[PDB]
Amino acid sequence: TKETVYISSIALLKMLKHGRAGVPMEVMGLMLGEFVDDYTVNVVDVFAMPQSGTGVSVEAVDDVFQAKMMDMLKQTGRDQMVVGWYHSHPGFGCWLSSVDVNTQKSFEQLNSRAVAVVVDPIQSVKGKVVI
Amino acid sequence: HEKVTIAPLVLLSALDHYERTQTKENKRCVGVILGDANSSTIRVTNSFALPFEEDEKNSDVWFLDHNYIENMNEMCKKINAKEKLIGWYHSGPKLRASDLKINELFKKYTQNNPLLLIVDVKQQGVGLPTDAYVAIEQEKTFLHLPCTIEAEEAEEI
Amino acid sequence: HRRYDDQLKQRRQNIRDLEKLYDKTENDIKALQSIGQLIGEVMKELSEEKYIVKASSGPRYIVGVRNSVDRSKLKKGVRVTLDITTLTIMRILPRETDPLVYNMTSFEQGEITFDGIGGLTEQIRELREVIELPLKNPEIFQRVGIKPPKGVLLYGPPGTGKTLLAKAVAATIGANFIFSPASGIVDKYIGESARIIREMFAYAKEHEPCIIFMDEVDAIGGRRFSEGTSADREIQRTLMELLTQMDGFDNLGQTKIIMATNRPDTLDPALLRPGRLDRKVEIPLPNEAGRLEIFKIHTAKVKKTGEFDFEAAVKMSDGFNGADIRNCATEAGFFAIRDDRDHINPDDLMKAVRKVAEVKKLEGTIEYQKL
Amino acid sequence: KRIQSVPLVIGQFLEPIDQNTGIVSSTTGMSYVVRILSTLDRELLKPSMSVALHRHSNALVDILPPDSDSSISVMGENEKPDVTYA
Amino acid sequence: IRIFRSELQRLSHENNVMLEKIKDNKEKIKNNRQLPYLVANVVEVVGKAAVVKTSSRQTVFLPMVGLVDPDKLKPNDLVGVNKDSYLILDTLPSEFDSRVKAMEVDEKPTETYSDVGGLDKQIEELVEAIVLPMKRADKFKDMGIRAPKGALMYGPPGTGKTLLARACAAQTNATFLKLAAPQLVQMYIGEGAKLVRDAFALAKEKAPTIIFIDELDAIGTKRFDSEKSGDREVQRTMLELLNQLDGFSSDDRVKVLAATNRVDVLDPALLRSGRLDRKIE
């Protein structure tokens, strides 16, 4: 089956600039948006996770820093919950490793609607973003 | 003189904060920009949005929360250590009388000349509506510099 | 009251030992998350964010950069650190090509000094002019206008202390030295001996006070042009590398070349020409006045009677070298073991000298064909 | 033409064969016969011209400028002159 | 009073809970350790890191791992690395490189000194060479004399020689490592010198094994080379034998016994007070 995932135009340039800046380390960031039933995933705004040298591990997610930043976003006009996160994979295609899947399993108990996005800011410079 | 160069990430962000915030009743949306103003060409690689409320009939009443200034600094330094606060932008082309009072709020945080950025959300002009002013000693005058678009594979793509 | 406290104080020794093992094991898991990173040298510059770095595996790739490195140090001739997967520049490191520990270890522990090399005093000042003089006051050669000598040749009969001249300088001047034996650089895979030579002279531009030695070269110092010779190109090109750094436009002036050999006739006449070895320091057999000082050097730490005369062994010594005199004191020690004597009888000293005189029987004289 | 943009294998052109097709020699030692990219041309290169190749497929991507890499590339002047002919 | 004694008892209880987590981490380390370590040569030991070079000629940069210490690491060291992550999981097993091809390790032969007679004159020469300095080394240091580094035994062929060497490797009850002279000539350049270098490199860790070399007529020839009669391939093996026994070795635990047939052809520089002392006929 195929599913249409809508992403705002403002989220594309933010996820592209974040992953393209640092070439290595495979950075990561959260997202915000809504849903329509189970067949539609909407992304409005994205969040930027802090940098860590572990390469997206179970220890690279800080619940203290995550809880404090979401309280400030609600006063700036963001009413949307977290729809998932995006992970950069420079030089490769779109695929999930054993670490990325195991890290993705940790957020299933928190929010079951989370979406793991694989973005490639390197090979997306041809005019068609590969994501 | 100097030059002003802004990536489309900052231009699109300032223009998208009007619809998301649902600002109405002829109000303004104030936000902060990040970059490096030390060189001759100012490059703005980042932007944010802060809550701002000011009375229309009274220009002597203004409020700005300083927690967002300290929260974004601790957030950026943990991600991009090369970005610092170079100034702030407004939501409209028409200049108000509060530009001198807002300049006194960021003079302590900014380590250089505060950059006044002017962006038109209505886009009722021709070409590039975005304007860039520099506040220098006159009391104080605003010197305007030409605004361009950054050429890089991280934005224009 | 102190009965239960003493049992708790004894457990503190075990707790403090476990606390060191808790953070040590915890830091091991954090180290396992780090993967390997390739290392290569920058060749050229294509674009601002795109550079071409030659990998150590032998192919080349066009890699990237990041904002965590300085683009000024990314120019050509700089060894950088690449990535094993994304193939991008990670960090910047100084240039190190095969830091062989055997050549870089000069045995810094002091043993032989200027007192043990005595008797060569006439030939000791030869090295002080080509080593101690240019390093201490290089401006003297600029006043007269003469060029500082680079290479220095050491030849003569074996056992005269030509190797001791290398150890005596390392324990006094203190500058960083590199021992380069003739048989240590002959390792061959593909053009390996020619690359190893360029590795030794690569440290000349890094550390200025450096002097590279050569230990008893009977092989790669000769001429031996190519006719047959069962594919000698590796040794043939080995000679071409030693004649390169001292010839081509690369200028050093702080690096001296000390080459030791057992005879000049086995060396390339082209290498013997000026411009590479400027001064040839000959170490012949010491004279009758030079031998007497050698006997007191080896017997200084040897316990014997208070009445001693070494003038007897001076006439007994015929064609002997500085090494063979040491064997006379070594063999004389075993003569007192059979008689159970701690001090060596001076009469037994002449017994060993007469014994050593019959040990040679082979050559011992090189004159006409030695410079 | 921008599909790759990533680390590429350094190739070397040898002889023309077919339109938009040419034989190349990679620095890895194994020569491959691939197709020339549409945005390039056989007349824009030289018989000895060095080019770039894809990481896996080793296909032609971009033509490097007419300069090569051996040692330092030898620009030829660094503090070279000392004496003169006189 | 009770507060001071309660904090010390609960401290050991908290360490026991964390001890099980460390044991679980040690099991993860044992699980992360797989049999193949391959081989990597460590060329370098700001931060602390290590540069390794695999036997495949691939240079990999890796940070310092807690499994090893920077004081224990030395340049030119062969250790293991992971095939995937390229990280050092293994230490040095007290040996570098290997024995290459020919290495002779024997516990003890069946030959003694009682199987011959009339040779006691030459036997006492070997007792004062490779025998007495073993036990009496403390006595020789008091007299201030250096131990003998070896002796040349030639004679006519078929008398003594390898027989007396077996008695020296038996009664002394020490390590014996045999190095043959004709086995040191190889077709590859540098392989002949590698066999000599690797022989004396282990001789320090393998104790004064008293290396015995037989049939020296293959080494020591020099002369000169003009046109035909190609040479110098064997000379490179001699230069390793001369340099290794002079500068970096031949002090106390390094002793070499040499046995040849005829002394008419050899290197006059081979006999020296630092290598061959006693002349035994």
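Throughout, chain A uses Swiss-Prot numbering, with the displayed residues spanning 23-153 in order.
Just so you know, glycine gets a Cβ as well, placed from its N, Cα and C.
Per Swiss-Prot, the features are as follows:
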| type | residues | note |
| --- | --- | --- |
| MUTAGEN | A:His109 to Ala | Stabilizes ubiquitin pathway substrates; when associated wirh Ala-111 |
| BINDING | A:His109, A:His111, A:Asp122 | Zn(2+) binding site |
| MUTAGEN | A:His111 to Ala | Stabilizes ubiquitin pathway substrates; when associated wirh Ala-109 |
10 Å Cβ neighbour count around A:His111 (mutagenesis position)? 23
Within the same chain, the residues at least 6 apart in sequence whose Cβ is under 8 angstroms from that of A:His109 (mutagenesis position) are A:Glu48, A:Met50, A:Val78, A:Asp122, A:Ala138, A:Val139, A:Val140, A:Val141
May I have the list of same-chain residues other than A:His109, A:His111, A:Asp122 whose Cβ is within 8 Å of the Cβ centroid of the recorded Zn(2+) site, in sequence order? A:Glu48, A:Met50, A:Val78, A:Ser110, A:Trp117, A:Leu118, A:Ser119, A:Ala138, A:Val140
If you count the other CB atoms within 10 A of the CB of A:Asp122 (Zn(2+) binding site), including all protein chains displayed, you should get 19
Can you tell me whether DSSP puts A:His109 (mutagenesis position) in helix, strand or coil? strand
